[PDB]
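These notes are about the structure you will find just below.
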Amino acid sequence: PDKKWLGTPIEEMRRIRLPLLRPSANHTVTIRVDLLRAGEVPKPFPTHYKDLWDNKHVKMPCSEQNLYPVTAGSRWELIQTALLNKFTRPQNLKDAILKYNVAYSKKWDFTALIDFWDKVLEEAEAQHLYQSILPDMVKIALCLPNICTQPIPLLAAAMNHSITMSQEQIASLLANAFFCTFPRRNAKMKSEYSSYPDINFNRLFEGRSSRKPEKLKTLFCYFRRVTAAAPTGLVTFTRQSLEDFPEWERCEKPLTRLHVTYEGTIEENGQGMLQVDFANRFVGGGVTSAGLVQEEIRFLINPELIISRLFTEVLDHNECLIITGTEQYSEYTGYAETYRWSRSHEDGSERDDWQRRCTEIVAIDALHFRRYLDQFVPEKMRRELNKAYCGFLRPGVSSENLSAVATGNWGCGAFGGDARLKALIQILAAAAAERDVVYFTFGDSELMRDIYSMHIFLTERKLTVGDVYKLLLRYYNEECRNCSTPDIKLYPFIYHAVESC
Ligand SMILES: Cc1nc(C)c(Cn2c(=O)n(Cc3cnn(C)c3)c(=O)c3cc(S(O)(O)NC4(C)CC4)ccc32)s1
């Protein structure tokens, strides 16, 4: 009568044996594979720090080439000198950060950091922060040359490359990003990293949004956890760029199974499934600044995702980022202006043979539409199909070894996407990639019923991916191409076109 889900029961949805982990031309591995053991902290490979200061690698703060005019001085030595002081007041942390960021002393606002420490936290919580958490963060950040001994390659445009690193290595790099130590990543007029996302956390410290203390509580929850007890797993970051896209009009593949619900979440009810991150082209969006929607929330509760911003170049139309192994450290309530940190989370996910949590997330960026009717243009529809297809396709893996896709309203709200069209686009891309779909409508029960009714209508009539794509081309041609102001909606159009043919 008032069903919370529709279609295939979620228990019938798919939730393989891994080859030996080793470095290769397309795979950077920063730990000792021969010494990888369950419950043991991974050993870095190589044993001693090796540096690369070039256009193809991350510029490390501990590099001997990280210099500053004084006679060129060592910025790493200045970083150590600045951070190894007693912090008793928020001004001390501000002053420390600015000693090696002198050019931004008038541009960087620290209001949110000062208000969190002085006006949000109770006396005992502020004391625990500066007596235990901040000194423990400084120590793991300053351990960077002994932890991250191998150069980290940039996951540049058109590269099909993977990075497997430890959760411990990520914690050292993230503590550095908090203390804003990454060089060449700050200038507004920078050229070298203009197409890369921000990594240093300075924009998290600015202004008076009520959401900043919530972001800070979520990040300090993570930092408290990883400095008290070193995490033992690995995380893989894969940049995927497809060369060959399907000729959608000719696709003879039938639709796959659907589970659609207005209750639940991707991270809780999509366990063991490929989880979609409704990404911005610069991965993580405004996680280190003001943004607090779907992507930023996932990046806060699974902070290991944030390090993708260090080495992931802006995604092109034919690219996506696949992150395997991130751990959930926090629980939350609300969304956007109502987001609140709830408590610490003990991730119960099992680990695979590479010691990675069994959590696979794909970042796929939807297009932003200035006008509503722009999304119905064939080129724009083909773009969204190819994007979702790239995120879902696992070249070399057979259908029976592919889990269902756990997704929802991709590119909705601010980006101007039509939920009914985007749902069809994802259903079609999942069909071409031969995966089943688990779709979350986040409280919209009417959308759940419409997606279900459309999917069951097309399935019963045995319409292929090609048949559905051709119907989308007809809708543009009949109702959008000559439209000046649409007159009829997409789903009624589809039912009419099929039932009257
Ligand atoms: C059962 C519910 N109801 C509401 C209102 C909810 C909050 N919420 C919401 O509002 N939106 C906007 C929206 C879009 N379409 N609609 C209709 C709303 C979401 O996108 C959304 C996404 C997720 S999620 O499962 O992706 N998990 C993360 C946030 C990544 C970690 C969770 C909650 C969300 S969850």
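Per Swiss-Prot, chain A residues shown: 449-463, 469-523, 531-945, 948-963, in order.
Using N, Cα and C of the backbone, Cβ positions are placed for all residues, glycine too.
For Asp737 (active site), other Cβ atoms within 10 Å of its Cβ number 28. Feature annotation from Swiss-Prot assigns active site to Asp737 (among others); the stated evidence is experimental evidence.
What Swiss-Prot lists as active site is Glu755 (among others). Long-range Cβ proximity for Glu755 (mutagenesis position), meaning a same-chain Cβ under 8 A and a gap of 6 or more residues, is found for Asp737, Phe738, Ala739, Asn740, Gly744, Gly745, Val747, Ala823.
Feature annotation from Swiss-Prot assigns active site to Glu756 (among others). There are 23 other Cβ atoms within 10 Å of the Cβ belonging to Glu756 (mutagenesis position).
Of all the Cβ atoms in the protein chains shown, 13 others lie within 10 Å of the Cβ of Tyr795 (substrate binding site). According to Swiss-Prot, the substrate binding site annotation covers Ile726, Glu727, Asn740, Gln754, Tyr795, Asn869, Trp870, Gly871, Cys872, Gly873, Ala874.
Using a 10 Å Cβ-Cβ cutoff, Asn740 (mutagenesis position) registers 22 neighbours. In the three-state DSSP reading, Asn740 (mutagenesis position) counts as coil. Swiss-Prot lists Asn740 to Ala among its mutagenesis entries, and the accompanying note reads: Reduced poly(ADP-ribose) glycohydrolase activity.
Listed in Swiss-Prot as a mutagenesis experiment, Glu755 to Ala is described as follows: Abolished poly(ADP-ribose) glycohydrolase activity. Under the three-state DSSP scheme, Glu755 (mutagenesis position) falls in the helix class.
Among the sequence features in Swiss-Prot, the mutagenesis site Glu756 to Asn is noted as follows: Reduces hydrolase activity.
For the published mutagenesis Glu756 to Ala, Swiss-Prot gives the following note: Abolished poly(ADP-ribose) glycohydrolase activity.
Around the Cβ of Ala874 (mutagenesis position), a 10 Å sphere holds 9 further Cβ atoms from the protein chains shown. Looking at Swiss-Prot, the entry for mutagenesis of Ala874 to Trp says: Reduced poly(ADP-ribose) glycohydrolase activity.
Per Swiss-Prot, mutagenesis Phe875 to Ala is noted as: Abolished poly(ADP-ribose) glycohydrolase activity. Sequence-distant neighbours of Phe875 (mutagenesis position) (same chain, six or more apart, CB under 8 Å from its CB) are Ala826, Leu827, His828, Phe829, listed in sequence order.
Each of the binding-site residues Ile726, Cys872 was scored by other CB atoms within 10 A of its CB, and the lowest score goes to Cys872. Listed in sequence order, the recorded positions among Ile726, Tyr795, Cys872, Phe875 whose CB lies under 6 angstroms from an atom of ligand 1 come out as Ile726, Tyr795, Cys872.
With 2 residues not built between them, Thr945 and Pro948 place their Cα atoms 7 angstrom from each other.
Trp870 (substrate binding site): 25 other CB atoms within 10 A of its CB, across all protein chains. Per the record's binding annotation for substrate, residues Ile726, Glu727, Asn740, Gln754, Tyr795, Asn869, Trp870, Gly871, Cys872, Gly873, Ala874 show a top Cα-Cα distance of 22 Å.
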